[PDB]
Structures are given as C-alpha cells and as structure tokens.
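Q: Mind having a look at this structure? Questions to follow.
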Amino acid sequence: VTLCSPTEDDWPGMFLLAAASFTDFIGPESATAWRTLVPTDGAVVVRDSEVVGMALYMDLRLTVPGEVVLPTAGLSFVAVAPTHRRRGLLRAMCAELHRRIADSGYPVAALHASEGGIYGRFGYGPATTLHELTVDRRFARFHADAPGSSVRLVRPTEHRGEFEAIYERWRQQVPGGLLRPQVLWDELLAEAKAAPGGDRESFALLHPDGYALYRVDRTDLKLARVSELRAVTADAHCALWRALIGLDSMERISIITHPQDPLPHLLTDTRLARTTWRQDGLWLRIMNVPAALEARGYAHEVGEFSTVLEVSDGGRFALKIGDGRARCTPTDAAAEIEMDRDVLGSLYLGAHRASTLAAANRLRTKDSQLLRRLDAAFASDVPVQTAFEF
Amino acid sequence: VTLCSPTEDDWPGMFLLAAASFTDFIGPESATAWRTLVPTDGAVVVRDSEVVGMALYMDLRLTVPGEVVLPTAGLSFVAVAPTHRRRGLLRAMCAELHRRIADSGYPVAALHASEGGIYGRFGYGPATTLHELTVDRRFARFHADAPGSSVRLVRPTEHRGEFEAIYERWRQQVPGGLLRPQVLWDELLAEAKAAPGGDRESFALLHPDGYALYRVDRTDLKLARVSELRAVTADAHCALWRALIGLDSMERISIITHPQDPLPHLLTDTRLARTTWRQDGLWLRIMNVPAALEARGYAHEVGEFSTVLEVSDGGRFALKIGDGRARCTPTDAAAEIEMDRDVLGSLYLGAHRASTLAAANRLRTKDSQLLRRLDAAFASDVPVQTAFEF
Amino acid sequence: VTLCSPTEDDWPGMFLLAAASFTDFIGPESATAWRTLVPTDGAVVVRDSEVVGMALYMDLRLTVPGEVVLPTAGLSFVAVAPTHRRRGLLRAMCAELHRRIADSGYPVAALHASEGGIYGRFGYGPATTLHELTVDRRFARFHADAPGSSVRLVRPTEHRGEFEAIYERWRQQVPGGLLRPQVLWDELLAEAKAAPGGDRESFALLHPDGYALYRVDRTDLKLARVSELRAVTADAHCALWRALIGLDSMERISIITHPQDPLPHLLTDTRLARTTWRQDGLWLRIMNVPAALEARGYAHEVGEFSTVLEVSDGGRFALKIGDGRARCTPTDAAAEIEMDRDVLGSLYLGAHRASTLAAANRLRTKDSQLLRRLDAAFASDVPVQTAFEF
Amino acid sequence: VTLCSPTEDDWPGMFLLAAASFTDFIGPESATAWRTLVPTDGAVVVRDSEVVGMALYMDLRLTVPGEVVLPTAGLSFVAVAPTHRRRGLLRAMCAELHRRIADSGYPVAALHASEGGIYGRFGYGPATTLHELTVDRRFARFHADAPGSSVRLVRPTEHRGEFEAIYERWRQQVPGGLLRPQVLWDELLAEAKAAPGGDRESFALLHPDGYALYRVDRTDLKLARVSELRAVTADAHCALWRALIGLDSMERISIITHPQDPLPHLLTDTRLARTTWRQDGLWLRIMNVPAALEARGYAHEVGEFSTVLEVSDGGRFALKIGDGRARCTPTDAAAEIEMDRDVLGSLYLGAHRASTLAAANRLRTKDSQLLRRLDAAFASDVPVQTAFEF
Amino acid sequence: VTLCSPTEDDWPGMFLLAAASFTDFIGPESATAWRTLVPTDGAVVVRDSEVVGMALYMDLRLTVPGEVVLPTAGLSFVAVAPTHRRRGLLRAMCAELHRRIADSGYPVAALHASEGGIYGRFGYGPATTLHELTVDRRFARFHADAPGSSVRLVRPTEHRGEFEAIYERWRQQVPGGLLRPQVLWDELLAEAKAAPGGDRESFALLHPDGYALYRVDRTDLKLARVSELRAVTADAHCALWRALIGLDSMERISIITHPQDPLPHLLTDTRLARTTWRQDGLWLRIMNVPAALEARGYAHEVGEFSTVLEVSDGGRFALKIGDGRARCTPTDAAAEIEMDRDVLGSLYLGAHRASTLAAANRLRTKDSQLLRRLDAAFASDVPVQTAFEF
Ligand SMILES: Fc1cccc(N/N=C/c2ccc(Cl)cc2)c1
Ligand SMILES: Fc1cccc(N/N=C/c2ccc(Cl)cc2)c1
Ligand SMILES: Fc1cccc(N/N=C/c2ccc(Cl)cc2)c1
Ligand SMILES: Fc1cccc(N/N=C/c2ccc(Cl)cc2)c1
Ligand SMILES: Fc1cccc(N/N=C/c2ccc(Cl)cc2)c1
C-alpha cells in the first residue's frame, strides 16, 4: 500500500470507494463541483491497481468570534475500503494531510464526523451543536411581545441573488459561518427541485433580511422540513417563523438549528418547540495554537488576566487576554492550564464551557478563578451556529 | 362559587379532585406527608357542597447563585374540576395565593408546570432545563483523562443517612437545590420498593461524595433508569458513571440531568450520550424584585455597571452590580431595560441568556453593551440543576 | 359424550373450561353472581368424568321499538373444550337450549358473539352496531347552538341509586335497553375500583338526567376511556360531554357508542369525533315470528300495507302493518318476501335496512315498493343502542 | 390586498400557491385540464405583484334524491398564502364567489373539505359519508344466498367507453352522483399507469353492469386498494367482490365506500368487512332554499304534511310535502322548524337524520311528530354515495 | 374453458395475467429473456377470447448429492385469474405439464412456492431451507481460529466473467446448484444498477474463489443486504465475511443463506449471527422414482442394506444401497417403507431427515434400524443450498 496525490486516472476508483462508503454520495457530477474547492495537493489516495484509501481537504473561510474570518482546511471524502480496515490507513492519510495543511499555513482544520469516536485522537474537538426543534404548529400562538406582510412565498431558483446576499451577511457575522462559493449555490438550488421517487419540491420564504427553504417530508405529509433558515435581524427571524406557523396543512415544522435559537421564546408555550435531536456539528483541529488564539476576539467583560496554557504535544504558551484581544507567546514557565488539542478546538468557538470540560478532567487547572476567567473570555457574544455540512 | 382556606372536612373532596386531576396522584397517605410542608393558610379551595377548585403552596428553601438560600413558596396540587373550566377559577386561586405569599414575606414562588402555556401570564418563567441522556453503554469507553473501587452497590433503605448527608451538601451548593425534609425522604425510600404490577426494585451506588438510585424499566428490561444522581465532587460523578456503565445486562442507561452534565466528555465518543428529551424544569415568579435581585451573587468577572430595570406592572429600579453583588433601588428615571416578571424569573438562576430573550423581544434595551453585561452578570459559575418535582 | 343439565358437582369443571375459554373470565365469585340470572334448566353441559361442553341462558328484559319490553333468553358462557372441536357439540348444545327457550315461552333469544361467523347458521342476526368515537379534545370547541354547572365529579360507589334510577329510565326507552339487576350493579361498581397491576380508578360525572363512568387507560395516560354514558335528555348528553372535554390533562376521550350518537354535531369540527372502530353488538334469534312481529311498534308515517312473509324453515305469515301496529297470521298464500331467521333478527330493532339486506340477496322480493315500505315500517324513531355485554 | 378575476398572467402565481398549499397538487398540466370546468368569472385571486389568495368553482351536475340532476357550483383550489393567514382573505373570497354563484343561478354549491372546522360558518354542511372497509380476504366465504364467469380482468386504458357508460348510468341514479366529463376520464386513466418511485399499475375488473379499478399498495404488497367500484345492479356488485376476494396473493382488500355498502352481508362473517375509517365526503351549501327543496323527490311513504321552516339569515318558508314532492313558499307565519343553512345541506341528500341534528340542537322544533315526518320525508330510498373528489 | 399450448397472440394476455398475479413481475422485456429457457410445448394457457390460466416449465440443470447434474423441469409463471378461482384450472394445468414433463424424460420437476399449502397435493416436497442471518456487525470480532487483502471492492458489471466462473464451479459442487444461463446473468447485472425511486446501486466483493453482491436497503440506510454470496473454498467464505463486517457505515448485514452456513462459528460470539427468518426454498417432484434414486450418490459410511419402498400411486421398488450407489428395481414384495411422492422430494437432497418425517407419520416403517439407515444414506456430505429463485 502507498500514499500519494491522486492522478486524473485515480478519480474513477475514488468515485467507486465514495459510492460504496457514503450512502449520501452526491454523485460524480456533484462530486466534480465540490472538487473545484480542493487545492492542488489537497488530496491523498492509498493504492494496493485499485484505490483502497482516500482523503482530501477543501479551502474554506470560517467566521470565529469577533467576526474574524480564518482560512480553514475542510477535511471531506475520507474513506477506507471495507477490505483494508485495521491497517492504519486513516492514521497515515490524516498525518499526511495535516503535514500539508500545516505547511500550507492554515491555522485550523475542520470536519463533520460520520461517527463521534474517530476524530478526537487526531486532535479534532466538536465545536458546534446541532439542535432539531419540532413545532406542533396547530397549538403555536405568538407572544404579545413577538415582533410583527414583509415575507413572500417564492420559487428558490428565481431568487438566488437575494439568498446569496442574505447568507453572505449572515456568515460574516455568525461564529461557525462559512463562505458558500458559487458551485455550492449551484448544488443547493438543484436539490431544491423535486426528484422522481425522491424528495418533494422546495419552497422559499423571502424577507429583505432573511430566508427559509422548506419542503414537505416524502413519507410524513403533515411534516414540513426547514432545510435552511438564515436571518440577519430578529424581525426577519420572527417574520419567517410567523409564515412557517402559517403552513395550515402541516401538523409539524422541523428545523436543525442551534441551542440558542430564540423560537421557543416567540411562543406563549415554549414547550411547543420540542428538542427532538442533538448532535455535534463542526469539529475543529487548531493547527497553530498561537495563531488561532490571537486571531479570535474575547469577551470585553472579563478583565485582563495572564496564564500559561500547555496543549499536550502542541506547545506551552504565555496567554494574556485583555480588551477582548489575546497575546500567546512561547514559554518554559510552569503550565497553569493543561488540555489536549481536541479540547482547545471544542472551546474555540464558545460552544463548550471550560468549567464543563474541567469537570470531565479533559482540562486541568488548580485555579477555580482561572477556570471562571477562561469560561467568560472564550464565551461568544453572538451564539455559534453551523453553516453547512461538507 | 366561593374561595376560602379549606377545613379538615374539605380534604376528602380535595383528594377526590386530586385523584381525578393527577394520574400520578401519590395517594391520600402520601398526600398527608407532603401536607406537613403546607403552612396554615397555605391552601385555597373553591366550593360550589363540593370542591371544584384547589391550590396550595409549600414552604421550601431554594439555593440561588452565590450559594444563597431563599425561603420559597412552592405551588402544588393546583386543580380545577373538569365541570368548572373557563370560569376564571385558576386566576382567582393564583391571585389569592400570590397575595398571601407576598404578605407572608416570600421573595420568590416556584412550581413544576403540567403544561408550558398556563403559568407565563401569572408571572412564572421557566428557570431550569431538564435534559434526558440515554447512553448505549455497550459502546461506552472512558477517556484516558477521565478520573478513576470507591463505589458500593447497596440497598437504598439501609443507607438513608449517607444519602441525606450527600444531598444536603449538593443542595447547599447547586442553584436549583431544594432542602429535602424528612417526610420527602420517607416518600423517596418507599418508591424504592418493588410494586406488584408496578415499578421494579431500586438499587443504589454509594460513594463517599455521591450516590445514584436506579431501577430496570418495568417494560424495557434492557433499560436502566437513574431516578437520581447527586455528586458533590467530579471524582464521585465519574466513579458513579463507571459503575452504571458496568451494568453489563443493560443496553441503555437513561437519566434526567441538566444541559451542563459532563458525562458526554467522560467518554471517547461524546455522541453515545444522546439527548433524547428536553423540557422546562422549575418555574420562578419573583414576588419582590429588589429583594430577589439583591439576594443572589453575580459574576465577579463583569465590571461594575448601573442601569434602570422596569418590570411590567412590577416596579422600576436603579440596578447597580459590582463585586458580584447588586443594589436595586426605586427610581422614576427612564428605563434602559424592560421585561415582564416571568422573563426575570427565567434569567434569575442563569439558565437563559438575556441576549436570547432580547432576540425574541421578551426583553427590550437599546444598548447591546448593556445586554452583554446582563448576560455575563446573571451567568451562574455552578450550572443550574433541578432538585425534585413538587 | 352426553348432554344434560349440570349438577352443583359440574360447576368446578365448568369454571375450569370458562377460565381456559374466556380470557376476560370474570372469575368463580363474579360467575356465581351472574349465575343468579340463570333459571333452573337454563344450562347444559357435555361430559366425556370431565366437562368438555357448556352453554346457558339468562332471563333478560329487552326493550324493542315502541318502548315494549320482551322477556329475552340471553345465551352466555358458551364453550367447547379445545380437545373436542369439530364433534358437533355447539350444534347439539344450541339445539337443546333453543328447544328449552321455545318451550319456556321466550319470543326472542340474544347473545354477544366472540366471532362474526358462528351464530348466523343457528338463526342469530346482528341487531345493534357498536361505534367507537375517539375525540382529540385539545381541539374540541362546542357549537354556538349546543345546549349549556349541572354536572358533578363524584365517586361511583357513593351514587349507586342515582345511576340505577337514570339507567332504568334510559333502558325503558332505548331499543336494545336491558334491565340491569342488582347483582350486575354489584359487579359494575367492583370494576370501578383500581386493581393492582390492572385498571385505574373510575370516576363518574353525574347530572340529574345522565351519568358517565370513565377511567384513564392503564398504558396510554393521555387517553380517557368512557366505560358507560347514559343520558335521558339531550341537555344531559351535552352537559356530560362538556365535562369530558374539560379533562384538560387528557389528549383523547374514547367511548363505545352507537352510529346515531349526536356528539359530532355538538362540535364546530364534526371530524374531531373520529370513528376508530365498528362491530356487531347484540345478536337476536326470533324464537316465535308472529309473537315478535306483533310485539314491537312500527312507524306511524308508513301507511297501512299487507304482504306475505316466509322465514326459511320458520313459517309463512300474512303480515298487516298499520297505525304503528302489526298483525301476523298463518297463511299458505304465495310469499311476497322470503328471508332466513337471522335476517329477521337483524331487521327487528331497526339497525339494518331491508333494502340493504335485499341488495345482498339475504332478503328476496319482486316488489321495490314493498321493500321501501318494510324499510320505513321497521325503522326505529329512537336510535337502537347496546345496553351491556353478557 | 385586492380581490379580482385572475388574468392569464396570474395563473403562474396561482400554480405556485397551489404547489405550496396542496401536497396532492395534480400539477400545472393536470390543473389546466380541470381548468376547462371553470366558467368565465369562476375564479378570484387576491394580489398584494404576487398571488396570496385564490378560489374558484367548477360547473358540475349533481344527482339528488328522485334522480334529479342540479347544476352545482363545485368550489376547489381554495388557498391562502401562509404569509397572509388571519387577514380575512378566505371570508372575502368565499363571499365574492357565493355572490357570483347565486347571481349565475346555481341552486347549490359543493366542496370537499381539507379540514372539518372551516366551511360550516360559510353555510356548508357535510352531506355524504366516506366509509373505508378493509376485508381480510383469506377468511372471506360468500353466503349461500349471495348471487353468482361474467367478470373479466382487463387493462383500464383499453375499456374507457365501457367504464364511461357504466359510470354514466350509476351517476344518473345515485344521490351524490356527479357527471364526469372527458377531461376527468383523461386524468383518471393517466393515474392508472405505474409511476417511477410512485403508484403501481392499475387493473380493472369489468362486468356488463359494473367495474372496479384496483392497484397493489406501493408499501404494503399484501394490500389491494380499490380506487373505484361502480355497480348498477346487485349481481354486478357481488360478481366484482367475488373477483376481488379471488386476488389470492393479497391478504387485505381496502375500498372507500358508503355506510350502506352491502358487502358485509355477502359474507358468512360480516365482521371480515372492518370499518377502518370514516369521514365527511361532499359538503353542500343550499344557495336557494325554495329551488333546492322543490327540486328533490321525497319519500312517498310519509303522508302529506305542512310546516314553516326558518333558515337563519336565509328566509322563512311554508313547506308542504306530499306525493314525494315539496312546495316551498315565502311566509311571515311563526316558524315551526329553525336551523342554519349548513344543517339544511347536511339533511338534503338524506345522509343525516333530522332527529340526530335535533338531539345536538342544530335543528329546533317543539313538535316530535314534525321531526319524525322530516326524518322520513328527507330519507333517500337509494343510499347516498360520493362520486369523486374535486 | 380450454387448455392448450399458447400462440404468439396469447403472450400479451399472459403478460396481463402475470402483471396482475405477481407483484414482482420482472416485466415483458425481462419475461422475454426467461422465455428463452421455455422449450417448445413447455407452456399451457386456459382461454375462456382471454387468458384466465397459464403455467410453464423451464429447462434447468440441478446438482444433487454426489455432484450429479439432472435435467430438471422448473415450473414458473403459474397463475389463475382472480375471476376463475375454484374451477380446477391449477389441477388441469399441472396434470397437463406433468404429462409433458414425464413424456419428455425429466426425472424431476422443481418450483419455488408462492404459498406453502398448494404444491404438496401435486407431489412437490420442500427440498431446501432458506435461512436469513442478520449480523450486528458493530460487535462482530473474528475468532483466533478464523482464516485470514485477497478481496477487492469492484463494480459488478466490470467482472461478469469472474462471477460466472466462480458460480459455475460452486453449482457443479453444491446440492441445489442450478446452471445459470447467459440471459439470467444479463438480468442479474441489470438489477445491479440503481433504480429511480427503487433499489440502490449494488457493489461486489471479489476473491479468486468467491464473490458477494450487496446493496444498502432503500429504507433502512444502516442495513446492507447481501443478494448473493458464492464461495468455493472456506478461505474465500471467511475473507468475504471479513470484508462485509468491514462495512463500518452499516449496523447490520443480512443474507439469505442455508442452515449449515459456517458464519456464526467465524465469530467469537455465535449469537451475533441471528436467524431472523426461515422458509422452504426449492420444491421437488420426483417424476421417475427409480431414475431419481439411482442417479444420486449416497453416504459411503452406511453399510449395504436392502428394503422395499412404496410411493403412494407412484410404484413399489426393491431398493439396494451400498458403496454410495443405489439400485431401484420393480417388485410386488411387501413394502417395508411407505410415503407420498412429495415426502420423497423432501428427502432427496438431504435437507429433511427420514426420522423427522417418520415422527409426523409422513413416512411409515416398522423397522427403527431401517429408519436410521435411510437417514444416514440420504444425508448429504456437502450441505444443500438454494441457487436462485425462478
Ligand atoms: F470530490 C469531492 C471533493 C470535495 C468534497 C466531496 N464531497 N462532498 C461533500 C459533501 C458532504 C456532505 C454533503 Cl450533505 C454534501 C457534500 C467530493
Ligand atoms: F396535600 C398535598 C400537599 C402538597 C403537595 C401535594 N402533592 N404532592 C406533590 C408532588 C408532585 C410531584 C411528585 Cl412526582 C410527587 C408529589 C399534596
Ligand atoms: F355462570 C355464569 C352465568 C352467566 C353468565 C356468566 N358469564 N358472564 C358473562 C359476562 C360476559 C361479558 C362480560 Cl364483559 C361480563 C360477564 C357466567
Ligand atoms: F385549475 C384548477 C381548476 C379546478 C380544479 C383544480 N384542482 N383540481 C382539483 C382536484 C381535487 C382533488 C383531486 Cl384528488 C384531484 C383534483 C385546479
Ligand atoms: F415468460 C417467462 C418464462 C419463464 C419465467 C418467467 N418468470 N420469471 C421467473 C422469475 C421468478 C422469480 C424471480 Cl425473483 C425472477 C424471475 C416468465
């Protein structure tokens, strides 16, 4: 077995392994669109002859707290043949790509995890939380205090520009926001079309400062699934939910959102917005600890403090945080905080509290005051969301 | 119809309405135990003759942030006869009890809500969050970093003192903690016994600094239900979960816990701790805004700030927060923050962020800096939990 | 094998066959109560030694159209041992009991059928229709036109006399009404008590002119099952349904009622009263055609007409109907209407239209005018209901 | 918002609202076929610009008791945008169409209801009853008395003329019968073809005097669904059911039929024809009370009687019924019967008994004899059925 | 009704009856491929005009114990119109085909049974056993002793020759093996392609001495269905299962195999290979008892013995078995063993033990030693499998 950058002659074998490995395989045509986001030397294959291993990264732009956009290496299309399990092919491919990603100058790498138990050992920590809400809309009444017709029912393919403009503003402002390039808008509006023996037609609700794409479930005809809701203002978010609660032929609206979604609070009965499902969203590997920690903004509310952070096999740093900025410098001084790289990725967008990871002993300190200060500093003012799966 | 304090001759009619209104009716004997927690003039009945309305409060002790214990009026046994719906009996009973609770000097009232849509209009806001985790324990492996035999499998009825001592420490420290009096320990250890055609026998796992009570589900014989886990140290919490993952005849362990429960982080696969259910726990009505706001501790990390808070039909106050303390004084100055009483109850233990209620417009301010400061000040260092249903 | 009246020494063997044959076996004690309704020579057993066959009838009083009460032989406790199937024991027992019932002077016999395919060949026709309604009471609003507190939530065991008085009036007026004797009231109010690992406690709703007994389902705790609703006036029927829709802790009320139950029409949305189940109720065998046909009242609206009815192996009769009365005399004149005895039982209480049985060719005539006249004459002004299972 | 007759430029916006409002949207092509049944000025739209409201009626021919065919306005394609709920758009569209329908000279309007709670307030009463029977055909044996090869298994597209001739006879004779025009036969035989990832191929059973179209369920491969069975004679109805019980690879045959369907009576076990579902079918609004009441035949069996009927905000009439005919004349005399327009629609085809609506107080009289006379007069000799959904 | 060989003008009517009779109808095109396996005079139709009955046989080659290949008449496409049940059409068609099959010189006929109760009376006995195993592959670990990359994940359409070569070796050696002709390979690799709204794409696992075709289930996306696994060596069978347990995105692998499949024994936990389903596979009718009994090999382990076998209405034979060969000669001597033809078919491939059929009295002897000798002689060294459905 040998690991190397694939040739144009290797892609047919990679599409075969993809088809066999991913039930949601977008297909060779759709796969060729995403491929435009893979840089030269962004892919590795293992050959036995035939492709038994593959992995690649895409050039992404990720918004982190303080509205800072980081170049981000998005790992995807990671697959080992069922014939070559337990031969260390994933370890070899991840090591080679991480070397390339580091050398290329990416401060962070990211992925969506097929299973929860794989990526921790390679330094990835779950950094966003997906939260399905199901609304029994038959009972939903808006609170007297709820804002709000500004919303239009439209065909998605006829309003691409308005969606792109809204999404662009949304992402420049929401931790977890990813730049969505033209090819991914092409793929999005193609999935909006009804499929024979497949998904039903998608509709859009369009506000000047928000949109929702939804479709009726293929099997449950009383369930509407919101595939995407992007609102830049509270007014837009409320107006869009008023329109969705107005789908009078539906019993239930389901959406995959984030834990801080205000929808429950718009209703007289908060319990009507049931949390039916929760899962890790985006995973982060901090490739360069000082660059990552210096790049993001921190809470202005916490006062200036200094400490020494050790990342296991990742460096030891003098960390000074004040005025919502951090300085992270090399030091041999005694560490006051110790954690694995994955734990740092989990703190980085503010989705997990340092005191919660401390309680599990994923994060060790002898100063409870230092823990409270970390919790407060790494908190995100704007709640962290999940842009789109890759 | 007339509203008045019940006589000993009214309780038989109240037990009848209870039996008809609550499927989980503890029964007259168990009801007589809880009754020892109802003060003189703690109960109202509506008579037509027969009892068609009832409501009472219990004398409770609730822990709020900064380990402060407030006398708390716990509303319970609230029932209107199915024959007397839509006649304003709940409004009349709640008004009479609130008058008594206020006059008696309780700064806060609390309840568990049979439905999510009733209690908001009477000034109650959901203040804690219940979070069911289900662990597929067949796959659960502890992380290298997880602490840890210190734990003993014991019969609950033979270790009441150790449970009472652990629970007492736990509650003096956890926002949401309630003093559990002797009669409620009597009722707890009676529900620990197996019932003919009912619940199976309960076992306990006992650590010096923690316990878990669990029982196999009556129908699903591969499901263990943890009725209660109280751990005062992280070591205890980990040691108890090691023992529960050691129930090798079970497929699944389920527990009703809080959103900050560190269990997911103790495992190599965080996803094995699935969130199967989420709901409002304790509801709070702030009876006296200045007394409540001055009583709790605030985050030391936020710097001193001053604002003017208006509660709708509940006063306007000069609110100064610094050194983790608040001063709340009467003022006629322009309000910078406005909200209904229920919203204040929802912020009070730190389970809901002011910026999330602001996004739903349940909380109005024109200062984004003031919002960030409120979020940070009302945050609880120790995560808010739910002691026990009443 | 021999067929004979059982001895007191045969009843232990009959209780064994009962226990093995009927999963709902009331038990020997409850069986001894019903036994007080079996006349001397009301029972047959088949012995091989051991009881392998049994059948009995009870002395009942059945209300038929025109508020006429007929002495009725109620067949019950009919069982053949699983060891003696396909040996003609049911045919032999039914023949012997029918001989006794005829000789004793009963104009009609009745039963509830364990299966739909057995009793037709012995001359029994399904004569009432059970109709389960399930109400999603969360959506139920009463119509502006609906009548209507007159209703009290009460303990069943404390209001036996009021229930007995209401039921007695109800039955003297409703085709299908049965006299309920004291022993069956004893058994009814014993099933009202909660059972360990069994049914939950029963409540009653009591109006001067109606009652409902209901209990929450043992498994579905959001379902209330109405075991019995007897209303003598429309006001009572509406008032009782207002109270049942007021069970605010329930999602669904289910009742076994009749097809003409006005409940759907009391609601703004008739569709909320879903028909979840339909089945044959009481079966009738007309033992004496002339006595049965002369005993019941007929519709005053149909004008006087005469015809010749032949029952297959049951006689031929000159049938004259006018002024809501019939004269049925022996004749050898050509038959204008022909049908089997079971078909007559199915027409007798007015639950099945002659034109519907004609369409299936269970009833043969060459006169369409005669068919319309039969339909109209045998119609019941008061809708036919089902009193209680025996 | 403005209400007006749509332009050819408004139909694209109407198809969008249709697609979003009706999951069963036939599609623009199929929608263009039905459109040939909409008269000039048969449609209204509400514009904000974009279509947010629409409603139309089709020119139909409805058979009522006495084989009388009424011109009927069939409301369909009624939709309000989810963005414009609770703005009175349905009330405004229904008022405008009713004005047009009345002025145009239609004595009655009709619809199929998406929900049971909408159309009562606009004067529509449910007038037919859908009744699903499911037969476990493995146990089904025909009764000795059942009639009856006359039936051929055929391809539907090769026998359109025979189906059209049978349906035409059926409808000229069955209350609820609708003329089915050529475009609806085009649409019917297009739904008979198998769809990729959709419905399976349809077969027909053809008798000289009846047909059945059936198809195996897409998911349950042991269930046959009869989409349509039209039989003009009892022989045809029996012969077709013999053939359907002969589908030996099926466990269950399901059909949507009417409550008087004789199928149960053709079997030795009536219980094998289970009622699995019941719902309102066609709804009627009597546009002109005297014209409607004079147009239908009445039962010859009831003797001549006279009364005064008041319809709430719909007139008061001297109503004389005799010789199966009615005369309905204006009067200011005291009303003996009072009811809302919807109630009249529910009585009109004979599916609901006046005494049942009286019991719910939807229909008020102080004469019980008058009630019995109404019940008997409005009864339909031929049972009321449901032709096809529009 | 008349029975005769179909004309080219009868096949359209046969495709109609096929479509109506078989939900799995391959379709006219696929049906035309299989048709190439039907000899001249291999088909009968019954005409009323229209086809109401059909049946045909295909020329097959069946492997029986001792690696002997018998010409085999494979009955298929057997259908009676639902309009012509209970008229003896199946009896008439089976009698005509059996006459032709016998005259043509086939020693055995075979079929797959749509139901278990039809074919016994026509002399067919179930001769193979289908056994579904479902593996929870998340827990599956191979035993230290298990053999074993030799296996390649490949596209089925690119490796037809290798599959054909492996299948050919497999079938020349496995009792139940059928020659698979080119047209059936054409049909197999066409079902390997993904279908719109139908089955997902098929993958293959290819070893020098084995293959598996599998596809993910259309509904359960965590279930892989192995459509076919053919392994000529134990190494191949183990290597293929190692690869299938390596489908890490699946929870469950299901396969239809035989009762002696060694898979359970390859795992440390035999219980992980759950038997979820069992059914009769191939049915045999011995057309010529002496030819069939002399053709197969017998166990060398049993010593030479002689007996007299009577088949009910099928002959009496002197049966001598020794050196794994049988001589079967006509005799009028007293029968020592008696059985129906179907029972012989059930013994013939060694799937059913003579002592088990004796215990049910399907096989009568007064010699227990003779029974043990039959059991041992008819046993198959190589376990009997099921090639493919026809
Ligand atoms: F050839 C390439 C290059 C990059 C990514 C891919 N795969 N596409 C990724 C992806 C992941 C999840 C979804 Cl929902 C949809 C798409 C293929
Ligand atoms: F008479 C009284 C006085 C106070 C409370 C009560 N009811 N008990 C409350 C309660 C609530 C929930 C549970 Cl799980 C268990 C118990 C009855
Ligand atoms: F010994 C006897 C004499 C008469 C009837 C019986 N059985 N009781 C009948 C019965 C039938 C149905 C129900 Cl729900 C409840 C009870 C036993
Ligand atoms: F443009 C128009 C004009 C008239 C009716 C329609 N919609 N078609 C009605 C309809 C209703 C139910 C079914 Cl199953 C099938 C079809 C569209
Ligand atoms: F015209 C003919 C001639 C012979 C057989 C057939 N039918 N094909 C048989 C068959 C049986 C089962 C399956 Cl899975 C697949 C196919 C049609």
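Numbering, chain E: per Swiss-Prot, residues 3-50, 56-155, 161-402 in sequence.
Backbone N, Cα and C define each Cβ position, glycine as well.
According to Swiss-Prot, the protein carries these features:
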- E:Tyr126: active site, proton donor (ACT_SITE)
- E:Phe402: active site, proton acceptor (ACT_SITE)
- E:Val85, E:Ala86, E:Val87, E:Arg93, E:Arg94, E:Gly95, E:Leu96, E:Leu97, E:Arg98, E:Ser121, E:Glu122: acetyl-CoA binding site (BINDING)
- E:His119 to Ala: Decreases catalytic activity on AG substrates, leads to a change in the number of acetylated sites (MUTAGEN)
- E:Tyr126 to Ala: Abolishes catalytic activity on AG substrates. Abolishes catalytic activity on HupB (MUTAGEN)
- E:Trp197 to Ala: Abolishes catalytic activity on AG substrates (MUTAGEN)
- E:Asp292 to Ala: Nearly abolishes catalytic activity on AG substrates (MUTAGEN)
- E:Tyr310 to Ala: Nearly abolishes catalytic activity on AG substrates (MUTAGEN)
Q: List only the single closest residue to E:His119 (mutagenesis position), chosen from the recorded positions E:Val87, E:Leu96, E:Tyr126, E:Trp197, E:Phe402 by CA-CA distance.
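A: Going through E:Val87, E:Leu96, E:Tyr126, E:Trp197, E:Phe402 one by one, the Cα closest to that of E:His119 (mutagenesis position) is E:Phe402.
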Q: Going by DSSP, is E:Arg98 (acetyl-CoA binding site) part of a helix, a strand, or coil?
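A: It is helical.
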Q: Do me a favour and check the Cα-Cα span between the residue listed as 'active site, proton acceptor' and E:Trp197 (mutagenesis position); whole Å is fine.
A: 13
Q: So how far apart do the acetyl-CoA binders E:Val85, E:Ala86, E:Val87, E:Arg93, E:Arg94, E:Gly95, E:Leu96, E:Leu97, E:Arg98, E:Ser121, E:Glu122 get, largest Cα to Cα in Å?
A: 19
Q: Which of these recorded positions has the least crowded Cβ, counting other Cβ atoms within 10 Å: E:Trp197, E:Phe402?
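A: Counting other Cβ atoms within 10 Å of each of the recorded positions E:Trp197, E:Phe402, the minimum falls on E:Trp197.
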Q: For the C-alpha pair, I'd like the distance in angstrom between E:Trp197 (mutagenesis position) and E:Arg94 (acetyl-CoA binding site), rounded off.
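A: With distance taken Cα to Cα, E:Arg94 (acetyl-CoA binding site) is 38 Å from E:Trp197 (mutagenesis position).
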Q: Of these recorded positions, E:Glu122, E:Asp292, which scores lowest on Cβ atoms within 10 Å?
A: E:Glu122
Q: Would you mind listing, in sequence order, the residues at least six apart from E:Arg98 (acetyl-CoA binding site) in the same chain with a Cβ closer than 8 Å to its Cβ?
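A: Residues satisfying the criterion: E:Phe129.
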Q: By CA-CA distance, flag whichever of E:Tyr126, E:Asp292, E:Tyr310 among the mutagenesis positions is nearest to E:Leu96 (acetyl-CoA binding site).
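A: It is E:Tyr126, whose Cα lies nearest.
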Q: Between the mutagenesis positions E:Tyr126, E:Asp292, E:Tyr310, which lies closest to E:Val87 (acetyl-CoA binding site), Cα to Cα?
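A: Spatially nearest to E:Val87 (acetyl-CoA binding site) by Cα position is E:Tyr126.
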Q: What count of other C-beta atoms do you get within 10 angstroms of the C-beta of E:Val87 (acetyl-CoA binding site), across all chains shown?
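A: Total other Cβ atoms inside 10 Å, all chains included: 22.
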Q: Long-range same-chain neighbours of E:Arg94 (acetyl-CoA binding site), Cβ under 8 Å, sequence gap at least 6?
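A: The answer is E:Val3.
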Q: Using C-alpha positions only, work out which of the recorded positions E:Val85, E:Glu122, E:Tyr126, E:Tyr310 is nearest to E:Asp292 (mutagenesis position).
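A: Among E:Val85, E:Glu122, E:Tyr126, E:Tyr310, E:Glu122.
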Q: Note down the number of other Cβ atoms within 10 Å of the Cβ of E:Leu96 (acetyl-CoA binding site), including every protein chain shown.
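A: Total other Cβ atoms inside 10 Å, all chains included: 21.
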Q: For a quick check of packing: other C-beta atoms within 10 Å of the C-beta of E:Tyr126 (mutagenesis position), how many?
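A: Within a 10 Å radius of the Cβ of E:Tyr126 (mutagenesis position) lie 24 other Cβ atoms.
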Q: For a Cβ distance below 6 Å to any atom of ligand 5, name the recorded positions from E:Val87, E:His119, E:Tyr126, E:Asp292 that qualify, or say none.
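A: Checking each Cβ against ligand 5, none of them comes under 6 Å.
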Q: Expressed to the nearest Å, what is the distance separating E:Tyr310 (mutagenesis position) and E:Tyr126 (mutagenesis position) at their Cα atoms?
A: 27
Q: Give the number of CB atoms, excluding that of E:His119 (mutagenesis position) itself, located within 10 Å of its CB.
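A: For E:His119 (mutagenesis position), the count of other Cβ atoms within 10 Å is 19.
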Q: Only counting partners 6 or more residues apart, tell me which same-chain residues put their Cβ under 8 Å from the Cβ of E:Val85 (acetyl-CoA binding site).
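A: For E:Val85 (acetyl-CoA binding site), the qualifying residues are E:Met61, E:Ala62, E:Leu63, E:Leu97, E:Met100, E:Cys101, E:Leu118.
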